[PDB]
Amino acid sequence: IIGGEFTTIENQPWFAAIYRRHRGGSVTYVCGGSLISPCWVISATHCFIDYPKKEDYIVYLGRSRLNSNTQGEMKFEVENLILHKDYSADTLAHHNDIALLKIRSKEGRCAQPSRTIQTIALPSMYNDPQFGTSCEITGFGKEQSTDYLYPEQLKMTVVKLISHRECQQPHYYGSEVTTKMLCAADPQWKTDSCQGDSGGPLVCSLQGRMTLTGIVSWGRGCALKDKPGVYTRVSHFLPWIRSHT
Amino acid sequence: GXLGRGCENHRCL
């Protein structure tokens, strides 16, 4: 997250931190995710496509810091890693960029709700907030271009939804952005998601309820003028989510 | 190869 604020997991209790264990035994942070039901985390296929071996991943819930323990945190393995069969990647754009992780503790248990672990609501079919709506993004991604390590503390920011018409302008993304994607940015280009925030939530109030509207997917640079963050439009993928869970 | 959102955990990052 470029700009924004440091946060804590109690303020983002659906947030899942996804890591990968490497040959040799080191663990690195991969991407964010969102808990949509006790056994299911939703994320982005691009986070896993190059290393689609589920045994290598570790999922934490209730965790506020990248390399320190948070009281109440729960660690999970991935019982089932479901990537979208029609996923593809262009120079900038990622398509059908959505993934499901069925999570399981070593005891076989799913998430147990607490102060720091909660599910996030899915939207209804075809129902997104109007453009101009302020929404929140959360993650452990880069804070500036020169970062070579991800920040130790979880961050959040607030961005505004941008219409498809605006996002497809020639100096934005042209026809590279589709109606299965949502754009969002800071009107002054001062805050944005960035590398490492992928897979994490774009959360909006929709009929007074916190709703998973998007999944961080792609964008040129970070907080770059006329280059919005692009998010998988969760409301278009409900049939896929329903059939695969 | 590629940098930024979309490129995490890739060999071409």
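Chain A residue numbers are taken from Swiss-Prot; in order, the displayed residues are 179-423.
We read in the header that X-ray crystallography, 1.8 Å was used to get this structure.
Any Cβ shown, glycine's included, is placed from N, Cα and C.
A:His224 (active site, charge relay system) falls within a helix when secondary structure is assigned with DSSP. Counting every protein chain shown, the number of other Cβ atoms lying within 10 Å of the Cβ of A:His224 (active site, charge relay system) is 30. The active site, charge relay system annotation in Swiss-Prot covers A:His224 (among others).
Look at Swiss-Prot and you will find A:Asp275 (among others) tagged as active site, charge relay system. For A:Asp275 (active site, charge relay system), the same-chain residues that are 6 or more apart in sequence and have a Cβ closer than 8 Å to its Cβ are A:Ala222, A:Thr223, A:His224, A:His262, A:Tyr265, A:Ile393, A:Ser395, A:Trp396, A:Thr410. According to DSSP, A:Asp275 (active site, charge relay system) is assigned to coil rather than to any helix or strand.
Taking a C-beta cut-off of under 8 angstroms and a sequence separation of 6 or more, A:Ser376 (active site, charge relay system) has the following same-chain neighbours: A:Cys209, A:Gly210, A:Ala222, A:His224, A:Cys225, A:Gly319, A:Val394, A:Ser395, A:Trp396. Residues or ranges marked as active site, charge relay system by Swiss-Prot: A:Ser376 (among others).
Annotation of the published mutagenesis A:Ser323 to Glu in Swiss-Prot: Abolishes phosphorylation, proadhesive function and ability to induce chemotactic response; when associated with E-158; the original residue is retained in the structure shown. Every protein chain considered, the tally of other Cβ atoms within 10 Å of the Cβ of A:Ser323 (mutagenesis position) stands at 13.
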